[PDB]
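To start, the structure itself, in structure tokens.
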Amino acid sequence: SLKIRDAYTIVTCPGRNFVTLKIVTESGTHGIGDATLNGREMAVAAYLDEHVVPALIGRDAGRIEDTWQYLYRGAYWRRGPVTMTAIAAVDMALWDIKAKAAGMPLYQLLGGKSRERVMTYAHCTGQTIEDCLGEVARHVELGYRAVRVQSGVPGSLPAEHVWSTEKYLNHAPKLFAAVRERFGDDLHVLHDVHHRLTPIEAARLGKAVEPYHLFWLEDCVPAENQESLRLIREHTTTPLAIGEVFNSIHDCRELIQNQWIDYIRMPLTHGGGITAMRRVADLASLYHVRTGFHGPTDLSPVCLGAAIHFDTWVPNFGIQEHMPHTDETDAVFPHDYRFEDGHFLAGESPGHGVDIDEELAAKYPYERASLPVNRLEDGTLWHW
Amino acid sequence: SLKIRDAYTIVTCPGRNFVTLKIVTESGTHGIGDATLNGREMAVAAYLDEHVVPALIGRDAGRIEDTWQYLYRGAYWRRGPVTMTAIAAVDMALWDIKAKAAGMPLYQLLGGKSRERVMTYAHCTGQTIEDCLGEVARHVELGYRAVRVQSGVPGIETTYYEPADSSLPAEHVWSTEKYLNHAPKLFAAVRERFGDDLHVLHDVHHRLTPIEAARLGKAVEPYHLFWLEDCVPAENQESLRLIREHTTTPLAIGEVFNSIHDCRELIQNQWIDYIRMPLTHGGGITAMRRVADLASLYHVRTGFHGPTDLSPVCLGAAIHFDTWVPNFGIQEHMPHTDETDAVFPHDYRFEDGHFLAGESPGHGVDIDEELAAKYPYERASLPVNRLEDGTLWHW
Ligand SMILES: [Cl-]
Ligand SMILES: [Mg+2]
Ligand SMILES: [Mg+2]
């Protein structure tokens, strides 16, 4: 393997912000990794630019494991979203370089294909239940076998939304009943609670939606305290998914080992890269837990390409979220993964199959954009 | 309550790097908060500059709790050293403002004094055991009632003073077995020369596995350590169980934590005796009050991390906190340089081995921005540790 000659970040906004890390070896071979942390992007950019990048110069790029441990342990302050995203970007770039050196697409390096295609789900959202059903129909036509459904509840800086738990709990089952009435049983139907309930509230929701057989009920409750899942699991057989806001195996080890969830959602970019996520997937597999990588637009095509490779190999694959990037984003990040009849197909190019067009990236300057916050009707700052 | 008219960071290196957040209200009143994260300073600087500061403008400065929740929950990505340090800086600055508004020193706002002075410990280090003993003698004469003792390990070139000593991480070498065979000799020697009154502390600094730390704890029981600190890496909190079940040497942990969720189980299971997470890295006064209160239910006491890499702003606020908190254990003292002290004027005092909280309204610390500008940032990273075979280990 060859030494790192150069490493640098690229920041671009082709429809939204992305941060990318590029590593270049003495042979000229290079790899890239996603470093995007939505709404806190420059924290990661600075973590990389000032503290990590300079330490990479001269390192042996082949030493993926050593580098991961060096950045993880060597930071002294361990775990965290900025921290683990910086580490993920390095890790992804190094796996890219290793696969290129091997002359293999990334999935081959990981252990080869376990499946012929990677099932996705699409976001189907409407203001009304009827609007949502319209979106489902349009996505089913495109070949999506699974859909995440959400509808309105009647009644630069962060936007401020208002929330009512009880109005939502009383309304949500109506959406799922309408989805089943219109589409029947074959369709996989997913729902994202987006952190807003307490455990016994989520247990009530879980029970209420059992007749609709959801693929998963996602992020029922904030789970910094992993025990938060216990009451839900004890009271419902609706499958549960969690973890897009996680960055470490230590955020979910207990959730997994106690069989409190069915799908782990932590993605490559935020969960410490391929190196770390293999270990999470493997722990999950001991307990029948499957992968369900977060895949919003705010993870770049670099992450998506690598995710599709990972998805193609991992035995306990569950599903891959798909929120299509804009044409501008796809142009900045040329890639060889393909979408066909509701599924991804991994690329065959050595590496994870994604590149970055630096000249085109430079046409789209960073523009600050923040995630919304949520407040209760009395003004209480809540979970968004 | 007044609105925030301005907010900004100040970066300065009067001997080492500090990052400070300053918040200014409509009336001109201001507060400051420590934002320093040793070896990753610019990540926090950017977190604040690019993402938090712009959202602070126009907010009601009196709404400390709401602002804490807004930044913690609103980030979406929760916890973590960069995240929680940024939040702590805001929180500290806002408590500073509130205490000034109340016309009270911070400890009064928290519930008043629980003690008349704040006991500290000093760092005593030397290449040989004899060198270390000379330092103990020197600090005991200064009035320290407590000392953390560290000495070199024969057959090991470098062991765990400003650790962030290079632009890029220095590479140290480590041998667990040489350390385990040697360390008890240090404590034996300290007790032989100084007797039983002195509080003696030791920092294992993350290098052992649980059963190894169990062995060490047992071996040092005769020497009655105040605490054995950071025995094992503790992302998996269960890592403390074997140690606790095998030794009665008191245990301290947590300088590398940033959330109550990093130590909830350690505390509730009674696996530690002292919690070390400090204000700057632990989400500020708002969060650390809750951590200290959970700890008190289980006889756990506070032992705030107090290295040079937390600024006088943190130290001053820590001393106020220490003065009020019922379950106070001890306050670490690593003296700042004269230049650092000049850049952050403050009213806490050190007398006869103890801190005395200030009496001026606020946390009693300010920053001289004109002076701070005279000391430019200089990157400094913490070292890494490798085993003798080259394995990247825990520093
Ligand atoms: Cl972080
Ligand atoms: Mg989600
Ligand atoms: Mg320590």
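Heads up, residue numbers simply count up from 1 along the chain you see.
According to its header, the structure was obtained by X-ray crystallography, 1.8 Å.
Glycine is no exception: its Cβ is also placed from the backbone N, Cα and C atoms.
Straight from Swiss-Prot, the features:
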BINDING   A:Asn38, A:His123, A:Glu244, A:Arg265, A:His294, A:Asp298, A:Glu321  substrate binding site
BINDING   A:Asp192, A:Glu218, A:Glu244  Mg(2+) binding site
ACT_SITE  A:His194  active site, proton donor/acceptor
MUTAGEN   A:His294 to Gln (Swiss-Prot position 313)  Abolishes activity with D-gluconate. No effect on activity with D-mannonate
MUTAGEN   A:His294 to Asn (Swiss-Prot position 313)  Abolishes activity with D-gluconate and D-mannonate
MUTAGEN   A:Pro296 to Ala (Swiss-Prot position 315)  Strongly increases activity with D-mannonate. Slightly decreases activity with D-gluconate
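Overlay of Swiss-Prot annotations on the structure.
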residue  : record                             : Cβ within 10 Å
A:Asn38  : substrate binding site             : 20
A:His123 : substrate binding site             : 18
A:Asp192 : Mg(2+) binding site                : 19
A:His194 : active site, proton donor/acceptor : 15
A:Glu244 : substrate binding site             : 25
A:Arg265 : substrate binding site             : 25
A:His294 : mutagenesis position               : 24
A:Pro296 : mutagenesis position               : 15
A:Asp298 : substrate binding site             : 22
A:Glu321 : substrate binding site             : 24
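Among the recorded positions A:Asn38, A:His123, A:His194, A:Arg265, A:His294, A:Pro296, the ones whose Cα is located within 10 Å of the Cα of A:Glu218 (Mg(2+) binding site) are A:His194, A:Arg265. A:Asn38 (substrate binding site) carries neither a helix nor a strand DSSP state and counts as coil.
Taking Cα separation as the measure, A:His194 (active site, proton donor/acceptor) is nearest to A:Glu244 of the recorded positions A:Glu244, A:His294, A:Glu321. Excluding the listed site residues A:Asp192, A:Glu218, A:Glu244, the same chain places A:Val193, A:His194, A:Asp219, A:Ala241, A:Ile242, A:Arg265, A:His294 with Cβ atoms within 8 Å of the centre of the Mg(2+) site Cβ atoms. Counting in whole angstrom, A:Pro296 (mutagenesis position) lies 13 from A:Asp192 (Mg(2+) binding site) by their C-alpha atoms. Listed in sequence order, the binding-site residues from A:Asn38, A:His123, A:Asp192 having a Cα within 10 Å of the Cα of A:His294 (mutagenesis position) amount to none.
Separating the Cα atoms of A:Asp298 (substrate binding site) and A:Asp192 (Mg(2+) binding site) is a whole-number distance of 17 Å. Within the set A:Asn38, A:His123, A:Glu244, A:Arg265, A:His294, A:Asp298, A:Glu321 that the record links to substrate, no two Cα atoms are more than 18 Å apart, and one pair reaches that distance. Gap of 20 unmodelled residues flanked by A:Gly155 and A:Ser156; Cα separation 27 Å. Straight-line distance linking the Cα atoms of A:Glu244 (substrate binding site) and A:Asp192 (Mg(2+) binding site), rounded to a whole number, equals 11 Å. Of the chain residues outside the substrate site list A:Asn38, A:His123, A:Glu244, A:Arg265, A:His294, A:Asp298, A:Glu321, A:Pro267, A:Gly295, A:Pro296, A:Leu299, A:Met323 have their Cβ within 8 Å of the site's Cβ mean position.
When Cβ atoms from all protein chains are considered, those within 10 Å of A:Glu218 (Mg(2+) binding site) total 25, not counting its own. Screening the binding-site residues A:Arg265, A:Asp298, A:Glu321 for a C-beta under 6 A from any atom of ligand 2 leaves none.
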